[PDB]
There are 12 protein chains.
Amino acid sequence: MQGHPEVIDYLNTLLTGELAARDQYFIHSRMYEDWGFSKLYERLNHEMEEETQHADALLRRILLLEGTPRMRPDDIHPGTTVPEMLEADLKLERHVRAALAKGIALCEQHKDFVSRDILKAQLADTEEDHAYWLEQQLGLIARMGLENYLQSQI
Amino acid sequence: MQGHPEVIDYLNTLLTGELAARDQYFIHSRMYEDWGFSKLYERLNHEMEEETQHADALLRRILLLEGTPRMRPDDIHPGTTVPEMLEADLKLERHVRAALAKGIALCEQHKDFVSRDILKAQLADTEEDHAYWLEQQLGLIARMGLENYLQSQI
Amino acid sequence: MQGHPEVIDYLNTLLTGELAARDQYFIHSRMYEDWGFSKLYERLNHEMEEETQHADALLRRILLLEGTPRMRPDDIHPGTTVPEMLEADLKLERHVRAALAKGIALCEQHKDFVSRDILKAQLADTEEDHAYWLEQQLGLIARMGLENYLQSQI
Amino acid sequence: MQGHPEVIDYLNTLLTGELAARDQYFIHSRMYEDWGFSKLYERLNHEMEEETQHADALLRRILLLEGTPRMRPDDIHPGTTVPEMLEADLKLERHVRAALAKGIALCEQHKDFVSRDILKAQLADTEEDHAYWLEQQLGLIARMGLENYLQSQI
Amino acid sequence: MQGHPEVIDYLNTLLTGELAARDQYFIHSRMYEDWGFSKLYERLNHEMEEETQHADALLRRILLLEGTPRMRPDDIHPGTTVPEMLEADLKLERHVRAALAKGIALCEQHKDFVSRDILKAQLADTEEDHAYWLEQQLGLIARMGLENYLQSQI
Amino acid sequence: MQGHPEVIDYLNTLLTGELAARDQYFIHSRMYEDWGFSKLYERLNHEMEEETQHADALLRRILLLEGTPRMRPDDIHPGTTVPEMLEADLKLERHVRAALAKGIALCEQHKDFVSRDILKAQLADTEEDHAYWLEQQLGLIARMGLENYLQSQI
Amino acid sequence: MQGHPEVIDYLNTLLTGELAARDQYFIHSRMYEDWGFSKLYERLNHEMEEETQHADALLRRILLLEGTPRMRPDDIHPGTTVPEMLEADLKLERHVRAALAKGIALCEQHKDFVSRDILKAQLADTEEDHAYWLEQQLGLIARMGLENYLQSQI
Amino acid sequence: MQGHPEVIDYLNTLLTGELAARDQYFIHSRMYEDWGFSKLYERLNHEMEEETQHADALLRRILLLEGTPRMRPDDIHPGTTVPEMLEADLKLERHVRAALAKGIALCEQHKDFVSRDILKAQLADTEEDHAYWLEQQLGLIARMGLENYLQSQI
Amino acid sequence: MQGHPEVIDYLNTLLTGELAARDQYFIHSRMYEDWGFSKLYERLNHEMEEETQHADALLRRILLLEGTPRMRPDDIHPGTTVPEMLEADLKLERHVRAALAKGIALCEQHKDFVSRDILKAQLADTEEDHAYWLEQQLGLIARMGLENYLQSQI
Amino acid sequence: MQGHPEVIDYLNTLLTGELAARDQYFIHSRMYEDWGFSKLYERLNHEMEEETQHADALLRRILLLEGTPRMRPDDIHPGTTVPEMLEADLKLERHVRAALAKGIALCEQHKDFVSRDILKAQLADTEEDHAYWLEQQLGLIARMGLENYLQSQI
Amino acid sequence: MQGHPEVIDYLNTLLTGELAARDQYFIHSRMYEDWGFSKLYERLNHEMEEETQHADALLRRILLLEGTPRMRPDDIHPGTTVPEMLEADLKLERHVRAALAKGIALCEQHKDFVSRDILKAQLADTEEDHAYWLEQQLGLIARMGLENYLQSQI
Amino acid sequence: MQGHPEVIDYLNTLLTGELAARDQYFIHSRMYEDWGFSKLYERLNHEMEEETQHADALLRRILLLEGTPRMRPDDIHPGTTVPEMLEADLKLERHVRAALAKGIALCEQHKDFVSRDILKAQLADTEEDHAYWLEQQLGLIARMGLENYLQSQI
Ligand SMILES: [Fe+3]
Ligand SMILES: [Fe+3]
Ligand SMILES: [Fe+3]
Ligand SMILES: [Fe+3]
Ligand SMILES: [Fe+3]
Ligand SMILES: [Fe+3]
Ligand SMILES: [Fe+3]
Ligand SMILES: [Fe+3]
Ligand SMILES: [Fe+3]
Ligand SMILES: [Fe+3]
Ligand SMILES: [Fe+3]
Ligand SMILES: [Fe+3]
Ligand SMILES: [Fe+3]
Ligand SMILES: [Fe+3]
Ligand SMILES: [Fe+3]
Ligand SMILES: [Fe+3]
Ligand SMILES: [Fe+3]
Ligand SMILES: [Fe+3]
Ligand SMILES: [Fe+3]
Ligand SMILES: [Fe+3]
Ligand SMILES: [Fe+3]
Ligand SMILES: [Fe+3]
Ligand SMILES: [Fe+3]
Ligand SMILES: [Fe+3]
Ligand SMILES: [Fe+3]
Ligand SMILES: [Fe+3]
Ligand SMILES: [Fe+3]
Ligand SMILES: [Fe+3]
Ligand SMILES: [Fe+3]
Ligand SMILES: [Fe+3]
Ligand SMILES: [Fe+3]
Ligand SMILES: [Fe+3]
Ligand SMILES: [Fe+3]
Ligand SMILES: [Fe+3]
Ligand SMILES: [Fe+3]
Ligand SMILES: [Fe+3]
Ligand code: NA
Ligand code: NA
Ligand code: NA
């Protein structure tokens, strides 16, 4: 099916952002594991797998619309401490949230309602699983202190 | 069965207090969950379900006695921090305890012994599950400090 | 995540309407049970539990958006006979339907597409489970008469 | 254990009333069955078995207190039509309710709290199973007419 | 296998009548469901599935005989009330019965005995499942009145 | 619930197109089976059943909105060879895709968001199951030739 | 039971044709197996077993009618290549189809309706299993070429 | 469905013959049992149950056609010895065979093809189960003598 | 919860009496076992475990009410023969019965209805399990003589 | 453990090549799926998962050695036809094979034998699963032609 | 098989170091258990069992090569506090790592490749299980403080 | 993959030695069985199967490297008595051990690390299963005498 060149281009933009998020979680999860925080490792490993499904859904949708997917992830910027890692992930999902919202309006505008629903599904994940869980972790650090928090994540 | 208009009126008073307690636990449990304290979420969610059964028992008993149940919850006053939430719940159960004790005497006085037994059952719950668990949590905060306490509730 | 103060305010409006619907079904179901109509009791009891999930979803969504949920149910207006109860429930769902439709447009306007999808899910329930089942019951009364209808609900 | 001669005498009074209720349900249930109303047969047969347990509990309690149980049932007065049978059963449980309430006060007065709790248990049954179910059946007849009601009890 | 052009033409006539019956049951069953008569919904839904198998058998038989099936259903004429729907279905099966009988004679005449047996199988269904069940429902309405009948179909 | 006469009219238009698609798949699947291509038979038989669910959902939705469903399928135009059949099905789904997109905009415009979501669900099916599978089959023919392709579908 | 000498004679004619078909499939299936076409072997082996049941049914029916079955198969004429084998089998079933049709008319004429039903059952098999499957195989050869076809039958 | 008065009349004739056959087998089977021939008892008991199904099918078919079934069995004529019983049963099935054949022609003539198929089913039973089994038993007596035969039936 | 200093003091009095009863049963059961009366051993061992639960319930209730439990058992006075042991246990439960009755009145007077219900539960045990079983054993000795009685308890 | 800065740097080089291979297989597998070659999709999807484990092992090993992993994949160069895709994958694994061989010598030289064994494990995979399977597919195309090959991969 | 006297001598050196590590873990694990740190006990107990397998593999390999194993463990130097114990274990594994690396080069030099592979297996364990887990524990102490760390190991 | 002509040539040399070892064990095992030593038969039969896997791994590896495997086994030299057979097998594995060691160095030299790992795996088998088991058997003969040894192998 030949999709709208603007829609395809912006799915591609979203795709390189999802490939990035996948890779940022890949490195963060393994950093968490190396440091001995199994619970952060398991959660970031899970988010890595979800980002991989978000990427997959965009990639297949671009192929269906007869586009050529852009496979280079955006640049990632990993933290070097637990608080910087959480903050770097929160900044990434904030950016992804804003990109998706704009894609959603753009799909409405070109009357690509199926691409729009794909983006809306991913936006719910970004807001309600990923972004909310991150704010939650920063919230715990704020409430019990970093040391107590990190103990709880072993 | 036509019940004593005073008994029915005071069951109704208890009913609007139980509807309130249900709703106060509803909001507190979900606040606890939003902040990442799954264990407080599970316990307040459980107390919400119990308050719903306390309300149900009063409502059905008022209908059996051919009264018209009052379905407006009393005003609730949720906390904004973990210690204020626990304190607001403790103040609510203290009020409920005192209301029940007076209802129990009033049922004895109008010779409604079945309504009395319903209130006595709920009073045991209020004292021995709900009030005692709350004093217990404040007691833990007092003994290990708020940060350690909150860590234990993740 | 900081949501749009107008969106949060209107979710709050919807929330106090869902708390109300929950409570209206609570009293109607138990009235049906007291009168011996087990089948109306079971159905209204079920709708009460669904309204409780509708309320829960709004409440959590308001908390995620960093709003303060309004926990006072709207005023309810229960019937005193089977036909008035059904009519009072139909008028409630008609009002809820119209409120949701307006919320849906408002979320689109502030580009809160995830809140919008939450409201759309609840609107489908309101129209296709709840409103349609009520019109259905009035339709049966109209077709076989109230006495035959009530017999069938024992 | 030697019980208070007044308490024993009044348990005995309650006992001959429970033996009566047992026998009134015995005849009503079998009349219902003979006429083809299996559902009234099953319910009255069940109430007959419950009255037999109420009688048993009083009888054993009188023996424990070193009294001599009075085994003659009170006179019973069965109906000859479905509405008269329901009304005769409702009048019986109303009388039993009032007798129990007075026994409960009398046990409190002689400080026989265990006999009192036995009577309170039976009073809850009389009010909430038996009396409420009967008012319920008359209520159904009133709402759908006797013919529709009787059809539903086949 | 090259079938007789007259046989193929008349199978085609039967086929467009079966496609019609399928569609008339499709709409009637869903109308019954919308009105709350689950038992009429289930029965008409079942007849819809059977008409679909009758259509399928004719279609495949026409293809085997190297004909081109006519896929346009005949015009259908749904009722707007329960009695008109039953009557419209009875008139349809009466027409189908007569068409089949004539097809059966026509197959005998062109010595297509396998097409004949297919039509005879469907005729038994039309007479003994479908037509007989419809006369039966009208018969019940006639015997107990429409209101009682409709109550029994909830 | 009284729906917007324009929305109902256009659901009806979509309904007669879905009834058509159902029937076009009905004939194509059985043609495939007659020729010995079991795998095309199974896939078209499956699409026939899905079109039947698409039709069902529109029909019920029109009834809920108090419309009168139009039950005449649009005209269908079956192929006479495997490549023409695939092309005729692709042209049908292209038309259905465009009709749905316009219905989706029309529902948004009359603020019928539940009808809109029904159409969006079906559009995803049309694009991602049905249209994509057809382009896929033509793509295989183009890549390996018609003879090799048809061999693979036995 | 003494059957009509003409009916018995013609059952006997059909019997020697079924014995023949059995034997033609016997040799074809084993030729297919020798050449490595397991799928043609399995299908012809199956048809051989079915012809054996067709023969059995005629033989027993002739014995019941107090006839003497003729046990010499007609002459068979096996192919020497896959296309000639399929064509030789198609010519055999065409002959059997015509013989059965005439037997069916002859049984009707002597009022032997049970022999007639036996022949009708076998005619349905000849047309709808056997003849249709053969035309189908020739159809596949015509559509994908002999080499591709034979590959698919390994 | 209003059937042809001649068809109904002749189904009725067949029905009184099947009721008779049922009763003749009833008495023969129990005579066989009384004499100690369990195997003849079991077989005649089985034929009695089959005749009861033949009767049932005619009776229901006459009711469907809006006839009044004739429920008086024809006169029966039981044997007094094993060979006379077998012969009396063989004469009965011979008569039934001839009656059915004529009914079958009569149904064809009034174009009642479903009644015809019912009669054809029963004719196959009469010829191939019942008549053939009886000739078989007489055949065994002829081949091994009556004494050996009767020994084998204990 | 701060309980009434008088209620707490008297729970404490009851507690030291229950600790005593536990210990009196402890020694009696093991004396019974040493002498070879397994059945008296098992019953007194069971009563020891029940007294331990009675003690536990008082102790926890005193702690909940912010009292300091008194953990010294009252003085016990074990028998030296089977009849003196039974009599010493009967005198203990008589004393416990009277203490509980007075506690029950005292709780009513300070409006501690939950402590009251705890005492009422234990009073039922004291009267209906423990006291009644003891009178029962003395009753058996009186009826069959001590030797026969003791034989039955091996 | 502080690893040799040269070893870490070259693991990092290998890591960005494995991230690339993962992504090249990601796009190729989904391209294969879009075109209808399920078997190529499943195999490339599998190789994608294996490359992800190769990447994971390098990443964790770099972290253990206190290096900072480089998370940017090398540039990838996907094919646009089945033969170009296979060739692009073969060229990638040839490059990976040569890079690994050099890493293996480099680890030997810095006496990092555990990193060396990690690289040797991956080299066996690259040669014996991945490279050998690709040469194999090109070999099949060469032997049976591209069309036959692609048919076999549906 | 007669091994190289230098290889055997150095396996022996490694063996007395593994016997030592086994014994150092033996004492540390039991010290951890005595202090109440079950999780450190379980982990050190596990490492003790692994060191025992490392020792076993060296011992058997020396015997196979016709050497005489040296069974005296090296001197061990246990800590007296949790941080000194972890540090003493880390210093031991650092020494073992360096000894193994040199043994690996020495086996390569005498062309004993099987002894070399044994040492490489143990080196991977020393680096990736044992050394990495120890650095990990010190890392946790550094991140959350010793008290929080020790709490987590109870 | 094109391997180094020297590596391929020497794998080929190893291959003809493994084919030989397979065949030497083949004859020895069956000689052992013929003489009644089931335990030597089972062990040599097992070594024959292992040599067959060693051969297989070399053969496949040579094919992967685009070499032509040499399939002629080296000359074998079986014993004629149990001690000569064991000695002939020990001399064979000694030769294989030395050949492998040289192949391992040669693979290192041409940077074929995967062939090297294949040879190292087989060398461990040759030394630790095969050579060690043989020395072991000679050792037993030396310790208990040949007669006792052979008895133990029945
Ligand atoms: Fe995402
Ligand atoms: Fe996310
Ligand atoms: Fe998530
Ligand atoms: Fe409560
Ligand atoms: Fe509570
Ligand atoms: Fe509780
Ligand atoms: Fe709702
Ligand atoms: Fe609702
Ligand atoms: Fe619902
Ligand atoms: Fe009672
Ligand atoms: Fe009662
Ligand atoms: Fe009850
Ligand atoms: Fe039909
Ligand atoms: Fe029909
Ligand atoms: Fe049917
Ligand atoms: Fe569709
Ligand atoms: Fe579709
Ligand atoms: Fe689909
Ligand atoms: Fe045949
Ligand atoms: Fe055939
Ligand atoms: Fe067949
Ligand atoms: Fe019969
Ligand atoms: Fe018969
Ligand atoms: Fe039979
Ligand atoms: Fe006690
Ligand atoms: Fe006690
Ligand atoms: Fe007890
Ligand atoms: Fe790789
Ligand atoms: Fe690879
Ligand atoms: Fe692989
Ligand atoms: Fe070690
Ligand atoms: Fe270690
Ligand atoms: Fe380890
Ligand atoms: Fe080997
Ligand atoms: Fe070996
Ligand atoms: Fe081995
Ligand atoms: Na802590
Ligand atoms: Na009725
Ligand atoms: Na092919």
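Start at 1 and count along the chain as shown; that gives each residue its number.
Here the Cβ of each residue, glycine as well, is placed from N, Cα and C on the backbone.
Counting only residues at least six positions away in the same chain, the Cβ atoms of G:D125, G:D129, G:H130 sit under 8 Å from the Cβ of G:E50 (Fe(3+) C binding site). Under the heading Fe(3+) C binding site, Swiss-Prot lists G:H46, G:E50.
Taken from Swiss-Prot, the feature Fe(3+) E binding site covers G:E50, G:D129. Secondary structure at G:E50 (Fe(3+) C binding site), taken from DSSP and collapsed to helix, strand or coil, is helix.
If you look up Swiss-Prot, you'll see G:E51, G:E93, G:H130 marked as Fe(3+) B binding site. For G:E93 (Fe(3+) B binding site), other Cβ atoms within 10 Å of its Cβ number 22.
The domain 'Ferritin-like diiron' annotation in Swiss-Prot covers G:1-145 and is backed by sequence analysis.
For the mutagenesis of G:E18 to K, Swiss-Prot gives this note: Does not complement ftnA gene disruption, only about 60% catalase activity in strain PAO1. The structure shown keeps the original residue. Secondary structure at G:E18 (mutagenesis position), taken from DSSP and collapsed to helix, strand or coil, is helix.
Here the residue is the original one, but Swiss-Prot notes a mutagenesis experiment at this spot, G:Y25 to I: Does not complement ftnA gene disruption, only about 60% catalase activity in strain PAO1. In the three-state DSSP assignment, the secondary structure recorded for G:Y25 (mutagenesis position) is helix.
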Go through G:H46, G:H130, our binding-site residues, and report the one whose Cβ sees the most other Cβ atoms within 10 Å.
G:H130
Fewest other C-beta atoms within 10 angstroms of its own C-beta: which of the recorded positions G:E18, G:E51, G:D129 fits that?
G:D129
Just checking: which of G:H46, G:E51, G:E93 have a Cα that is within 10 Å of the Cα of G:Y25 (mutagenesis position), counting only these binding-site residues?
G:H46, G:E51
Can you name every residue in this chain, apart from G:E51, G:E93, G:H130, with its Cβ inside 8 Å of the center of the Cβ atoms of the recorded Fe(3+) B site?
G:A21, G:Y25, G:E47, G:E50, G:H54, G:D89, G:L92, G:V96, G:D125, G:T126, G:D129, G:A131
In whole Å, how far is G:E18 (mutagenesis position) from G:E51 (Fe(3+) B binding site) when you measure between their Cα atoms?
6
Packing count at G:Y25 (mutagenesis position) (other Cβ atoms within 10 Å of its Cβ):
25
Can you tell me which of these binding-site residues sit near ligand 2, meaning the Cβ is under 6 Å from at least one of its atoms: G:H46, G:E50, G:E93, G:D129?
none
Under DSSP, the domain 'Ferritin-like diiron' (G:1-145) has how many residues in helix, strand and coil?
119 helix, 0 strand, 26 coil
Write down the Cα-Cα distance for G:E18 (mutagenesis position) and G:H46 (Fe(3+) C binding site), rounded and given in Å.
14
List, in residue order, those recorded positions out of G:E18, G:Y25, G:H46, G:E93, G:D129 with a Cβ under 6 Å from any atom belonging to ligand 19.
G:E18
Rounded to a whole number, how many Å is the Cα of G:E18 (mutagenesis position) away from the Cα of G:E93 (Fe(3+) B binding site)?
10
